[PDB]
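Asker: Attaching a single structure in structure tokens format; questions to follow.
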Amino acid sequence: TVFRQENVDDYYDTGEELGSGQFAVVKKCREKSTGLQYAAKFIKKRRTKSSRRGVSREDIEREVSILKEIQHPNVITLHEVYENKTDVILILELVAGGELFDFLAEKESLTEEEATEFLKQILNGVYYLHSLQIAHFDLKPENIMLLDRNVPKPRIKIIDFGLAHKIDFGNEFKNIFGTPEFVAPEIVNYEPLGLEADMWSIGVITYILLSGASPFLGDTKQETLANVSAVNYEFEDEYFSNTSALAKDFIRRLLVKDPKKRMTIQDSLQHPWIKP
Ligand SMILES: CN(C)c1cc(-c2ccncc2)c(Cl)nn1
């Protein structure tokens, strides 16, 4: 598929950076014709067929295809796509309240009500994606953004569909692998992946939300991955002594090695800690 090749600077003015990654830079922008603001994600393209730098056209097209399909309050929306010889430029909905990651660092850890307030929205967003047979594969606090960080109950949106894939056959067997602290054992072991990987990630996020601590984090990436594969985590009393047994139950049913035995998104929404 080809995208709009007009100079993006002809239709938009850019401003402050809102994110810098390995192969992408995100800048706030304003459309000249409407005055509306967006986030422009500039993704560097591969310069040669077998280059290691940049994102393959195949990967960019998949991301765009998934983004064009989604419309839900808890997921980011794609406005337009531009491209030139060096980059693909995604004009995305602006989410200006910062990362759930930064908010978490500002509070240390959340109460169960605050954690379930965020978690319910994450679950709703993932329920939408899974309903569409879309696995995100990169769920973590950095990829959760608040619309407004200064309200008592912030609204959140899931971002960064860079690793997302359609799962038409129940599983996918490809070069997929995100951040060690949040990836499921099946990712670590290079096994077929499905929607269940996202449910493990949610378990990790939930543990972090309640404690301020990462459950499998080691001193090196390889140690983290090893901990994940062995399901080497525990609820430290120092952090969980006043956490409800039901909250721990929820986490325990997500941090299960066998994907077939892990709670599904539907089960998570019916779990007693979540179900109102
Ligand atoms: C923080 N990281 C990794 C981000 C943030 C954004 C973003 C920022 C603001 N509004 C919408 C999206 C995107 Cl597109 N990609 N990565």
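Residues displayed in chain A correspond, in order, to Swiss-Prot positions 2-277.
Backbone N, Cα and C define each Cβ position, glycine as well.
This is the feature table in Swiss-Prot:
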| type | residues | note |
| --- | --- | --- |
| ACT_SITE | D139 | active site, proton acceptor |
| BINDING | 19-27, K42, 94-96, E100, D161 | ATP binding site |
| DOMAIN | 13-275 | domain 'Protein kinase' |
| MUTAGEN | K42 to A | Loss of activity, apoptotic function and of autophosphorylation |
Asker: Once the chains shown are all counted, how many other Cβ atoms turn up within 10 Å of the Cβ of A25 (ATP binding site)?
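Answerer: The Cβ of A25 (ATP binding site) has 18 Cβ neighbours within 10 Å.
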Asker: Specify the secondary structure state of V96 (ATP binding site) as given by DSSP, simplified to three classes.
Answerer: coil
Asker: Taking only same-chain residues 6+ apart in sequence, whose CB is under 8 Å from that of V96 (ATP binding site), what do you get?
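Answerer: Result: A40, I77, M146, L147, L148, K158, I160.
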Asker: Measuring CB to CB from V27 (ATP binding site), give everything in the same chain under 8 Å that is also at least six residues away in sequence.
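Answerer: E18, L19, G20, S21, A40, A41, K42, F43 - these are the non-local Cβ neighbours of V27 (ATP binding site), listed in sequence order.
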Asker: Do you know offhand how many angstrom separate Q23 (ATP binding site) and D139 (active site, proton acceptor) by C-alpha?
Answerer: 15
Asker: On the three-state reduction of DSSP, what should I expect for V27 (ATP binding site)?
Answerer: strand
Asker: Non-local Cβ contacts of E94 (ATP binding site) (under 8 Å, 6 or more apart, same chain)?
Answerer: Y39, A40, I77, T78, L79, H80, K158
Asker: In sequence order, which same-chain residues at least six apart have a C-beta under 8 angstroms from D161 (ATP binding site)?
Answerer: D139, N144
Asker: I want to verify one value. Collapsing DSSP to three states, which class is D139 (active site, proton acceptor)?
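Answerer: Where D139 (active site, proton acceptor) sits, the three-state DSSP reduction gives coil.
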